[PDB]
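**Student:** Please see the structure below; I have some questions.
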Amino acid sequence: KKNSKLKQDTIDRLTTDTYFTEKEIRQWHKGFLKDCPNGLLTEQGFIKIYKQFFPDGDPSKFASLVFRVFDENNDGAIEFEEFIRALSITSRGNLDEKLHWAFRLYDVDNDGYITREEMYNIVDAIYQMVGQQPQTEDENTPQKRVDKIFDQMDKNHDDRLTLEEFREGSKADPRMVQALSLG
Ligand SMILES: O=C(CC(c1ccccc1)c1ccccc1)Nc1nc2ccccc2s1
Ligand SMILES: [Ca+2]
Ligand SMILES: [Ca+2]
Ligand SMILES: [Ca+2]
Ligand code: NA
């Protein structure tokens, strides 16, 4: 099939754009096909992998958010090239590259801004995956602590974060990106 074989044109673009050598890309493709013989990873297949790694909670909500960022062309599947591009940024990117990737995750509706509700949505997704925790203080909930972090980053108090607000906000308070292991 087209999707199953690794074409030289794909390798050329990947070595131009990513931190991986041709040798590493070919190695990763062998592994990609062992887990995904079709060369196309579906959303549910993506969720299944996240369940292999967090068997206690429910990673479905978080995995679906991450999937949308991986699937950069929005065709409903992660092809090998999209897999490598995301892995390059998240495992080998510099701080600015990782913070932009985090911004794309938090900006669920892709409108150029993070809202409070979008920030809640990611945070809730993480707790579902990792283990929800009870709060007996209505003034010390995740939603409220997130509000404080958000307010500190929202320099012009318009109730939304630009990429610049989020990136310079995260370099003084990296907690929203360390929650994704991208600090
Ligand atoms: O989702 C994946 C990709 C995938 C993978 C498969 C094989 C080899 C390396 C990675 C995987 C990794 C860990 C658990 C489940 C799947 N990685 C990322 N996780 C996060 C989390 C937060 C923010 C950014 C990222 S990028
Ligand atoms: Ca795709
Ligand atoms: Ca948004
Ligand atoms: Ca703002
Ligand atoms: Na996408």
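To match Swiss-Prot, the residue numbers of chain A are left as they are there, and the shown ones run 3-185.
Method on record in the header is X-ray crystallography, 1.8 Å.
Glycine is no exception: its Cβ is also placed from the backbone N, Cα and C atoms.
Feature table excerpt (Swiss-Prot):
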type	residues	note
DOMAIN	29-54	domain 'EF-hand 1'
MUTAGEN	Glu84 to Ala	Does not affect interaction with ric8a; when associated with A-120 and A-167
DOMAIN	96-131	domain 'EF-hand 3'
BINDING	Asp109, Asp111, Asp113, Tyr115, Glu120	Ca(2+) 2 binding site
MUTAGEN	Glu120 to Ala	Does not affect interaction with ric8a; when associated with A-84 and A-167
BINDING	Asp156, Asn158, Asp160, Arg162, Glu167	Ca(2+) 3 binding site
MUTAGEN	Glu167 to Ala	Does not affect interaction with ric8a; when associated with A-84 and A-120
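Walk me through the surroundings of each of these features.
**Tutor:** For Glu84 (mutagenesis position), the same-chain residues lying six or more positions away in sequence with a CB closer than 8 A to its CB are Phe72, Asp73, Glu74, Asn75.
Its own atom aside, the Cβ of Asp113 (Ca(2+) 2 binding site) has 10 Cβ atoms within 10 angstroms in the protein chains shown. Secondary structure at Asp113 (Ca(2+) 2 binding site), taken from DSSP and collapsed to helix, strand or coil, is coil.
The secondary structure of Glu120 (mutagenesis position), as reduced to three states from DSSP, is helical. Within 10 Å of the C-beta atom of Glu120 (mutagenesis position) sit 20 other C-beta atoms, taking all shown protein chains into account.
Under DSSP, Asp156 (Ca(2+) 3 binding site) is assigned to coil, being neither helix nor strand in the three-state scheme.
Around the Cβ of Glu167 (mutagenesis position), 20 further Cβ atoms fall within 10 Å across all displayed protein chains.
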**Student:** Do me a favour and check the Cα-Cα span between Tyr115 (Ca(2+) 2 binding site) and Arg162 (Ca(2+) 3 binding site); whole Å is fine.
**Tutor:** 6
**Student:** Give the sequence-ordered list of residues that share a chain with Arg162 (Ca(2+) 3 binding site), lie 6 or more positions from it, and have CB atoms under 8 Å from its CB.
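**Tutor:** Expected: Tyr115, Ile116, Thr117, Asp156.
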**Student:** Of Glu84, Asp156, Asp160, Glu167, which recorded positions come close to ligand 3, meaning Cβ under 6 Å from one of its atoms?
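**Tutor:** Cβ < 6 Å from ligand 3: none of the recorded positions.
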**Student:** May I ask for the distance between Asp111 (Ca(2+) 2 binding site) and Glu120 (mutagenesis position), taken between their Cα atoms and rounded to an integer number of Å?
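**Tutor:** Per the Cα atoms, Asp111 (Ca(2+) 2 binding site) and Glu120 (mutagenesis position) stand 8 Å apart.
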**Student:** Including all protein chains shown, what's the count of other C-beta atoms within 10 A of the C-beta of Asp109 (Ca(2+) 2 binding site)?
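**Tutor:** Around the Cβ of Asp109 (Ca(2+) 2 binding site), 22 other Cβ atoms lie within 10 Å.
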**Student:** Please go through the recorded positions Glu84, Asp109, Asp113, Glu120, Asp160, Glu167 one by one and keep those whose C-beta falls under 6 A from any atom of ligand 2; give the result in sequence order.
**Tutor:** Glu84
